[PDB]
Amino acid sequence: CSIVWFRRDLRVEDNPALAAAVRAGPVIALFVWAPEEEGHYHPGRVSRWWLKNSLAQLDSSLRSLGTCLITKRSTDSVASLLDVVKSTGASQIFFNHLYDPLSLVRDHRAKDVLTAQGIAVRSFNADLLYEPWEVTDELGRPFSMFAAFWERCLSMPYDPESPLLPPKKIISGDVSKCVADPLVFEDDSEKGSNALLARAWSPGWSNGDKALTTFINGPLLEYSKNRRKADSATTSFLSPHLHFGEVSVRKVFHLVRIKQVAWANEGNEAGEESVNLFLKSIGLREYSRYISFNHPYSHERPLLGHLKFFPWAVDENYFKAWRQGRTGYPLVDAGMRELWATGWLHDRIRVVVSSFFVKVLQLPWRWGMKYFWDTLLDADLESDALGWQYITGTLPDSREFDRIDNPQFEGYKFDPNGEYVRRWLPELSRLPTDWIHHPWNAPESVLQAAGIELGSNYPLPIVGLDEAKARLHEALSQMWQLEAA
Ligand SMILES: Cc1cc2nc3c(=O)[nH]c(=O)nc-3n(C[C@H](O)[C@H](O)[C@H](O)COP(=O)(O)OP(=O)(O)OC[C@H]3O[C@@H](n4cnc5c(N)ncnc54)[C@H](O)[C@@H]3O)c2cc1C
Ligand SMILES: Nc1ncnc2c1ncn2[C@@H]1O[C@H](COP(=O)(O)OP(=O)(O)NP(=O)(O)O)[C@@H](O)[C@H]1O
Ligand SMILES: CC[N+](C)(C)CCCS(=O)(=O)[O-]
Ligand SMILES: [Cl-]
Ligand SMILES: [Mg+2]
Ligand SMILES: [Mg+2]
Ligand SMILES: [Mg+2]
Ligand SMILES: [Mg+2]
């Protein structure tokens, strides 16, 4: 008896722990659901809906290969392990690493208790191209900025392990344990709100493979010339799959690396450029793990402390307006609406709405981080923290802090004909393009004809940009003054 402990590596292909267990003797595939152990960050409704369907496909797969997935509901995953080994008679437990703060601790506490109880525990790399410790500068120190880190990752002395085949068969230790703990990922209220998700997404590794294929053989070619596109099938849509290890980044990297070689050869410039930007995307995810491991309180504590005494507005209705998409800036409200209704946001809108959150409303970034974590289909602690820290300006490589983006111009850049704003704001569905990104200026006759009553079915800017720059300054004058102490 060997135990395979699945957490966020829901796949049978290129899964090192599983492959090591099959090499060793029969297996008991285990998954333990223990949210309260996740603190302030238990999984949100749409993430849970994804987990529920991803696990079903995982179990279905494992059954095809010979064993079932045993699920356990508990308040302490370690304890559950013990009660599983101490009931099955297993001597080893194989699992794949995780690099988020909450996982880092529980994993150590896990190794200690189990090994110090007579259990062999082995741990592999299932989620990264390279372990964060394998990637370092010539002196041997962790890089402090993305570019230097990514340049090393791409110029390493050795290649990432190549995707392993899933087992061809698995033998299962005590099959009488197959009927285990039912996991409930939805209350009746939520079942209601989740009803459209199955129409747009197919959770699981099988479908993730499908998405990777689709992407590489289609949109990747125009990945680069298509990113100012706000709501189009121009990206991979792999994030939710990536978050639960349903798809191997190593496989992703290998397929992308083959296309790049073929396109370099052909001298297809668009292709190379798109390949480069997409690899930078995979790079950023790898970097979020790097930062979380080399700064264990990164999901709450900022890296740079130069904004330490900054007087962040703690205004509750500023927050509510943001969440409701009642800020007055069309592109910002469209994003909040699409996020609330679908749990999905293109990276540019994520930047647009989180940026408005810290520079215009000037709210604490931990609040935007948490809201995103509860509502995004790909909620990921490391990727969410990294994004918020970068936007707020607490990262070595963030853009200049004293800079406020104009949603009206972002509107012109990312949603030139107002199609995005009109899809997510039906109240503005009749407003012509000349005023779609700044309706508060518009002549009364256009508003009346479109059915828009400023302040009613569409609000006036909750904070003007000019007034915004001014509070930003007044806020800096203050933090500088607080520094003097
Ligand atoms: C403030 C903010 C919060 C974010 N929160 C999350 C989150 O909670 N979960 C999440 O996975 N991503 C998050 N991101 C990053 C990014 O927007 C999403 O990963 C991406 O939009 C998912 O779409 P895709 O799968 O089509 O990405 P693609 O463009 O197809 O890229 C492929 C993969 O690269 C990775 N990736 C791409 N961009 C980034 C990025 N900027 N940072 C980290 N990884 C990236 C993702 O795994 C993505 O699936 C956030 C970005 C910002 C600015
Ligand atoms: N250093 C970084 N750390 C974390 N995230 C980053 C970093 N740099 C960029 N990002 C993320 O990747 C996105 C794109 O990077 P950026 O440097 O803005 O190029 P870009 O978006 O292609 N610019 P543009 O060509 O005008 O569209 C950012 O908006 C963030 O989502
Ligand atoms: C536009 C991308 N959509 C279709 C919404 C998601 C891709 C489907 S999935 O779940 O198989 O990746
Ligand atoms: Cl500053
Ligand atoms: Mg698919
Ligand atoms: Mg795009
Ligand atoms: Mg698009
Ligand atoms: Mg940019």
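Chain A residue numbers are taken from Swiss-Prot; in order, the displayed residues are 13-497.
Even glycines carry a Cβ here, placed using N, Cα and C.
Within the same chain, the residues at least 6 positions away from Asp390 (FAD binding site) whose Cβ sits under 8 Å from its Cβ are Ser59, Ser251, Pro252, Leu254, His255, listed in sequence order. Residues or ranges marked as FAD binding site in Swiss-Prot (evidence: experimental evidence): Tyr235, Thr247, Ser248, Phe249, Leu250, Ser251, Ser293, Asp359, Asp390, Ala391, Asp392.
Same-chain residues at least 6 positions away in sequence with a Cβ under 8 Å from that of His358 (Mg(2+) 1 binding site) are, in sequence order, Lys241, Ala242, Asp243, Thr247. DSSP assigns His358 (Mg(2+) 1 binding site) to coil in the three-state reduction, placing it in neither a helix nor a strand. Residues or ranges marked as Mg(2+) 1 binding site in Swiss-Prot (evidence: experimental evidence): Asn238, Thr246, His358.
Annotated ATP binding site per Swiss-Prot: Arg239, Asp359, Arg360, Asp409, in sequence order, evidence recorded as experimental evidence. A C-beta separation below 8 Å, combined with a sequence spacing of at least six in one chain, links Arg239 (ATP binding site) to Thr246, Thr247, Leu289, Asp359, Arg360. DSSP assigns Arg239 (ATP binding site) to coil in the three-state reduction, outside any helix or strand.
Marked as Mg(2+) 2 binding site by Swiss-Prot: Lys241, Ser244, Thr246. According to DSSP, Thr246 (Mg(2+) 1 binding site) sits in a coil region rather than a helix or strand.
In Swiss-Prot, a published mutagenesis experiment is listed as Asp21 to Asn, annotated In cry1-401; genomes uncoupled mutant (gun) with defects in plastid-to-nucleus signaling. Classification of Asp21 (mutagenesis position) by DSSP places it in coil, neither helical nor stranded. Counting only residues at least six positions away in the same chain, the Cβ atoms of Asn27, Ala29, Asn108, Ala138, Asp139, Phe256, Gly257 sit under 8 Å from the Cβ of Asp21 (mutagenesis position).
Looking at Swiss-Prot, the entry for mutagenesis of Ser66 to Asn says: Loss of dimerization and activity. Abnormal hypocotyl elongation in blue light. Annotation for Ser66 (mutagenesis position): same-chain Cβ neighbours under 8 Å, separated by at least 6 residues, are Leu22, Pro215, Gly216, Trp217, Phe256, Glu258. DSSP assigns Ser66 (mutagenesis position) to a helical segment in the three-state reduction.
Under its mutagenesis annotations, Swiss-Prot gives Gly283 to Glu the following note: In hy4-5; reduced anthocyanin accumulation and abnormal hypocotyl elongation in blue light. Sequence-distant neighbours of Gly283 (mutagenesis position): residues of the same chain at least 6 apart with a C-beta under 8 Å from its C-beta are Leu233, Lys271, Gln272, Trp275.
According to Swiss-Prot, the experimentally introduced change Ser286 to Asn is described as follows: In cry1-402; genomes uncoupled mutant (gun) with defects in plastid-to-nucleus signaling. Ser286 (mutagenesis position) carries a helical DSSP state (H, G or I). Residues near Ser286 (mutagenesis position) in space but far in sequence (CB under 8 A, at least 6 apart, same chain), listed by position: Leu232, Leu233, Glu234, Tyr235, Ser236, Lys237.
Under the DSSP three-state reduction, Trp324 (mutagenesis position) is assigned to coil, being neither helix nor strand. For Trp324 (mutagenesis position), the Cβ neighbour count at a 10 Å cut-off comes to 17, with all displayed protein chains included. Quoted from Swiss-Prot for the published mutagenesis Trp324 to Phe: Impaired photoreduction in vitro, but not in vivo or in whole cell extracts, due to an alternative electron transport that involves small metabolites. Abolished intra-protein electron transfer cascade and impaired conformational change upon photoexcitation.
Under its mutagenesis entries, Swiss-Prot includes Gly340 to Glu with the note: In cry1-404 and hy4-1; reduced anthocyanin accumulation and abnormal hypocotyl elongation in blue light. Loss of activity. Genomes uncoupled mutant (gun) with defects in plastid-to-nucleus signaling. In three-state terms derived from DSSP, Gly340 (mutagenesis position) belongs to neither a helical nor a strand segment and is classed as coil. Of all Cβ atoms in the protein chains displayed, 21 besides its own lie within 10 Å of the Cβ of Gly340 (mutagenesis position).
Long-range Cβ neighbours of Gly347 (mutagenesis position) (same chain, at least 6 residues apart, Cβ-Cβ under 8 Å): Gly337, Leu357, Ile361, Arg362, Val364, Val365, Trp436. According to Swiss-Prot, the mutagenesis experiment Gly347 to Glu carries this note: In hy4-16; reduced anthocyanin accumulation and abnormal hypocotyl elongation in blue light.
DSSP assigns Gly347 (mutagenesis position) to a helix in the three-state reduction. Experimental mutagenesis is annotated in Swiss-Prot for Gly347 to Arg, with the remark: In hy4-15; reduced anthocyanin accumulation and abnormal hypocotyl elongation in blue light. Loss of dimerization and activity.
Annotation of the published mutagenesis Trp400 to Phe in Swiss-Prot: Impaired photoreduction in vitro, but not in vivo or whole cell extracts, due to an alternative electron transport that involves small metabolites; the original residue is retained in the structure shown. Within the same chain, residues at least 6 positions away in sequence whose Cβ sits under 8 Å from that of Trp400 (mutagenesis position) are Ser366, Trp377, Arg378, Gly380, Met381, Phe384.
The CA atom of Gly340 (mutagenesis position) is located 31 Å away from the CA atom of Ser248 (FAD binding site). Cα spacing between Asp409 (ATP binding site) and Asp392 (FAD binding site): 21 Å, rounded to the nearest whole number. Taking the centroid of the Cβ atoms of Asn238, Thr246, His358 as the Mg(2+) 1 site, the other same-chain residues with Cβ within 8 Å of it are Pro231, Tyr235, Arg239, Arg240, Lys241, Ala242, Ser244, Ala245, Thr247.
Considering only the binding-site residues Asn238, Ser244, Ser248, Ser293, the Cβ with the fewest other Cβ atoms within 10 Å is that of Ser244. Cβ atoms within 8 Å of the centroid of the Cβ atoms of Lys241, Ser244, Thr246 (the Mg(2+) 2 site) belong to the same-chain residues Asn238, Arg239, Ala242, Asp243, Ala245, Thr247, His358, site residues excluded. Ligand 2 lies under 6 Å from the Cβ of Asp359, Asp409, out of the recorded positions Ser244, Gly340, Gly347, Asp359, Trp400, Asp409.
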